[PDB]
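Asker: Dumping the structure here so I can ask a few things about it.
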Amino acid sequence: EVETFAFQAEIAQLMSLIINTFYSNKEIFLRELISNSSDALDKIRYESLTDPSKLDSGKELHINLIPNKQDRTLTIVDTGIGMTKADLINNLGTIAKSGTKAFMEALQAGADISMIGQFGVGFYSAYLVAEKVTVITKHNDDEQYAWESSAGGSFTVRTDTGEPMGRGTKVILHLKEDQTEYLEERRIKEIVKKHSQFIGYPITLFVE
Ligand SMILES: C#CCCCn1c(Cc2cc(OC)c(OC)c(OC)c2Cl)nc2c(N)nc(F)nc21
């Protein structure tokens, strides 16, 4: 049972700009996703202080980076707060509208794509390297969901019947044919060291 949705006009515009603009410094997508993972882990850690039962779906707070050359995927996994169906379909897109407009205007005023995170829309930098993005997420109050988009103005949401993840988010980057350098161990290590060296959670780079 797959539900198909149209992105709000501003988000479809942002995704097109990210796909179409010539911009060589694509590596910045990784810092954006790791930073989102880190914010999600802070959120579950904060909530657990007043309600300890929120860690019943997993005590460990961490980030895994999983490359897979056979599937041509790079997966960012976290055991953070996770997302609800409402976040996936409408809540995040609503907040994204404001950030998208501010980012588009900043670009016209002379800013570059690396500043995307300051506008709360850093997640869409995934499309600098990915032809398709799959998001598997599980929030304590909701079910496990799979969000997916190859851009083109639409995204899908389905109940994920795959392997339960307990609590957290998995961002699966189906890389563009010319972006396989992001499956290489030394390339991932270099980017993490350059942009994500001060994240307060363990980041484990899996090897193939
Ligand atoms: C913006 C923003 C941050 C909030 C949404 N979000 C994101 C980025 C994100 C933003 C989105 O819109 C702006 C969004 O679209 C609905 C999205 O889902 C595909 C994600 Cl993953 N990553 C995580 C994560 N790792 N864990 C949790 F829990 N929430 C996340």
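To match Swiss-Prot, the residue numbers of chain A are left as they are there, and the shown ones run 16-223.
The backbone N, Cα and C atoms fix where each Cβ goes, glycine too.
Quoted from Swiss-Prot for the published mutagenesis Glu47 to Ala: Strong ATP-binding. Strong interaction with HSF1, HIF1A, ERBB2, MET, KEAP1 and RHOBTB2. No effect on interaction with TSC1. The note that Swiss-Prot attaches to the published mutagenesis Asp93 to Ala is: Impaired ATP-binding. Strong interaction with HIF1A, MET, KEAP1 and RHOBTB2. Loss of interaction with HSF1 and ERBB2. Los of interaction with TSC1. Under the heading of mutagenesis, Swiss-Prot lists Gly97 to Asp and annotates it as follows: Abolishes ATPase activity.
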Asker: Measure from the CA atom of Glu47 (mutagenesis position) to the CA atom of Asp93 (mutagenesis position) and give the result in Å, rounded to a whole number.
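Answerer: Here the two Cα atoms lie 13 Å apart.
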Asker: Anything from the mutagenesis positions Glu47, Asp93, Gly97 with its Cβ under 6 A from ligand 1? List those in sequence order.
Answerer: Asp93, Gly97
Asker: Please report the three-state DSSP label of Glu47 (mutagenesis position).
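Answerer: Reduced to three states, the DSSP call for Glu47 (mutagenesis position) is helix.
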Asker: At the Cα level, what's the spacing in Å between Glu47 (mutagenesis position) and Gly97 (mutagenesis position), rounded?
Answerer: 16
Asker: What is the Cβ neighbour count of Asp93 (mutagenesis position) at a 10 Å cut-off, with all protein chains included?
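Answerer: Cβ-Cβ neighbours of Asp93 (mutagenesis position) within 10 Å number 27.
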Asker: Test of understanding: give the count of other CB atoms lying within 10 angstroms of the CB of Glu47 (mutagenesis position).
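Answerer: There are 22 of them.
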